[PDB]
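In what follows, a single structure is set out as structure tokens and then discussed.
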Amino acid sequence: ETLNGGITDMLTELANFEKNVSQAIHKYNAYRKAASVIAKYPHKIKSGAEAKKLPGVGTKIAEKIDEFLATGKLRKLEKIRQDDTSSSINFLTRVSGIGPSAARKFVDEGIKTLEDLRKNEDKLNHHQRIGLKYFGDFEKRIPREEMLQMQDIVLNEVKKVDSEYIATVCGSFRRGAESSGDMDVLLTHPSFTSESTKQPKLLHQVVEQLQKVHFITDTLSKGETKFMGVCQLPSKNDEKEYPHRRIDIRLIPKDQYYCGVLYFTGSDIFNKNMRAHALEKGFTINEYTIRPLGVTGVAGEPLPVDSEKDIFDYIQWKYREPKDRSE
DNA sequence: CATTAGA
DNA sequence: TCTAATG
Ligand code: NA
Ligand code: NA
């Protein structure tokens, strides 16, 4: 967690550089584990060989290690830090719809600046275009203050169309969190579950609604289960407009909300940690279900949930507020 | 890791 | 189809 700081840190640098700049999945994959072992490692690593002794830690890494152990730097790390070509990529990627593969190509054609992108708005697809459009706005964090207005508004339509709907903004916003990235409203409806072969309009109905009232302004992808778009709080009585937000809404089988619901509300840990709990409490939890564990190794038979409650009740926990889903 | 664009 | 990007 700290003793191994600089090592682990450089390692991930390196690592990331591989994947991104180069199409070096192996190396890339290499550093990570390397980076991973030593993290877990209990002592203050002192040198190449010292590391060396570990699974994953080979010669290559080791070497770089010492030099780092020697100079508070590393070369390759430095060069890459320098190289526009590589820095160029790390930049492009910031655009929704822009990835490494694109970032690289985009570069070879020479696009390297956000401005470059404008100039070749055509060379980009509706995603990235939208990605590019609201570029500034996407980087900004979401105020909880805002978070609720929005929240309010969304629920406002959901119910409006049909009362039978149930939608939930999951995440951090949900964990009391001061700010969010993008909001996630986990959708579902009674008439829809594990079997009742869809009702696509189920989604479509909503999306439409929000578009109607002007909350969603753009679509990034509408599927018949997941939608990804961009929204905005009606910019009040002139003088101050809202930034453009990323939103995501998804349909769910009322027979898996809570589950899927427990899950997204995390935290990323509370989950592993809650997930870690059900294993010993004779269960299994994953994004949609709770399965009673059978001694053969595995088992099946997904247990019937009506609130975030049952799950705790099942594996037998203390119901914990979203507030307290901290770790 | 599953869902949507694309091409 | 496959592959990329998002989550
Ligand atoms: Na070793
Ligand atoms: Na991106």
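Swiss-Prot numbering applies to chain A: residues 9-335, in that order.
Going by what the header records, the deposited coordinates were determined by X-ray crystallography, 3.3 Å.
From the backbone N, Cα and C atoms, a Cβ is placed for every residue, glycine too.
Over in Swiss-Prot, the protein carries these features:
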type: MUTAGEN; residues: A:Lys35 to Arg; note: No effect on 5'-dRP lyase activity
type: MUTAGEN; residues: A:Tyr39 to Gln; note: Abolishes DNA polymerase and 5'-dRP lyase activity
type: BINDING; residues: A:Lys60, A:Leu62, A:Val65; note: K(+) 1 binding site
type: MUTAGEN; residues: A:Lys61 to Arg; note: Abolishes ubiquitination; when associated with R-41 and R-81
type: MUTAGEN; residues: A:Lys72 to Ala; note: Severely reduced 5'-dRP lyase activity. Does not affect ssDNA binding. Loss of 5'-dRP lyase activity; when associated with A-35 and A-68. Decreased ssDNA binding; when associated with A-35 and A-68. No effect on structure shown by circular dichroism
type: MUTAGEN; residues: A:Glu75 to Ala; note: Slightly decreased 5'-dRP lyase activity. Decreased ssDNA binding. No effect on structure shown by circular dichroism
type: MUTAGEN; residues: A:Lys81 to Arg; note: Abolishes ubiquitination; when associated with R-41 and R-61
type: BINDING; residues: A:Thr101, A:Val103, A:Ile106; note: Na(+) 2 binding site
type: BINDING; residues: A:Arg149, A:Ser180, A:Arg183, A:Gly189, A:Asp190; note: dCTP binding site
type: BINDING; residues: A:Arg149, A:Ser180, A:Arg183, A:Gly189, A:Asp190; note: dTTP binding site
type: MUTAGEN; residues: A:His285 to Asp; note: Affects DNA-directed DNA polymerase activity; contrary to wild-type enzyme, the mutant efficiently extends mispaired termini in gapped DNA. No effect on secondary structure shown by circular dichroism
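Structural mapping of features recorded in Swiss-Prot.
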residue  : record               : Cβ contacts under 8 Å, 6 or more apart
A:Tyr39  : mutagenesis position : A:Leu19, A:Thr20, A:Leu22, A:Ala23, A:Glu26, A:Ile69
A:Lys60  : K(+) 1 binding site  : A:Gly66, A:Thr67, A:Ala70
A:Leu62  : K(+) 1 binding site  : A:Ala42, A:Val45, A:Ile46, A:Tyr49
A:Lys72  : mutagenesis position : A:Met18, A:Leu22, A:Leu82, A:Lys84
A:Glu75  : mutagenesis position : A:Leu82, A:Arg83
A:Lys81  : mutagenesis position : none
A:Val103 : Na(+) 2 binding site : A:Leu122, A:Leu125, A:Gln136, A:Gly139, A:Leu140, A:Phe143
A:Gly189 : dCTP binding site    : A:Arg149, A:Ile150, A:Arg254
A:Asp190 : dCTP binding site    : A:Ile150, A:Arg253, A:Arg254, A:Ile255, A:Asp256
A:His285 : mutagenesis position : A:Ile323, A:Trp325
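Among the listed binding-site residues, namely A:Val65, A:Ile106, the Cβ with the most fellow Cβ atoms inside 10 Å is that of A:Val65.
In sequence order, A:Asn28, A:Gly107, A:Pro108, A:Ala111 are the residues near A:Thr101 (Na(+) 2 binding site), counting only same-chain partners six or more apart with C-beta under 8 A. With respect to A:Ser180 (dCTP binding site), the closest of these recorded positions in Cα terms is A:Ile106, chosen from A:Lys35, A:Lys61, A:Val65, A:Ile106. For A:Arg183 (dCTP binding site), the nearest neighbour among the recorded positions A:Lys35, A:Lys61, A:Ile106, judged by Cα separation, is A:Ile106. When secondary structure is read from DSSP and collapsed to three states, A:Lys61 (mutagenesis position) falls in the coil class.
In this structure the C-alpha atoms belonging to A:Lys35 (mutagenesis position) and A:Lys61 (mutagenesis position) are separated by 19 Å. Its Cβ placed at the centre, A:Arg183 (dCTP binding site) has 18 other Cβ atoms within 10 Å.
If you take the Cα of A:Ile106 (Na(+) 2 binding site) and the Cα of A:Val65 (K(+) 1 binding site), they are about 33 angstrom apart, rounded to a whole number. The DSSP secondary structure for A:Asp190 (dCTP binding site) is coil. The 10 Å shell around the Cβ of A:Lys35 (mutagenesis position) contains 16 further Cβ atoms across the protein chains shown. The recorded positions near ligand 1, defined by a Cβ under 6 Å from one of its atoms, are A:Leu62, chosen from A:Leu62, A:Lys81, A:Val103.
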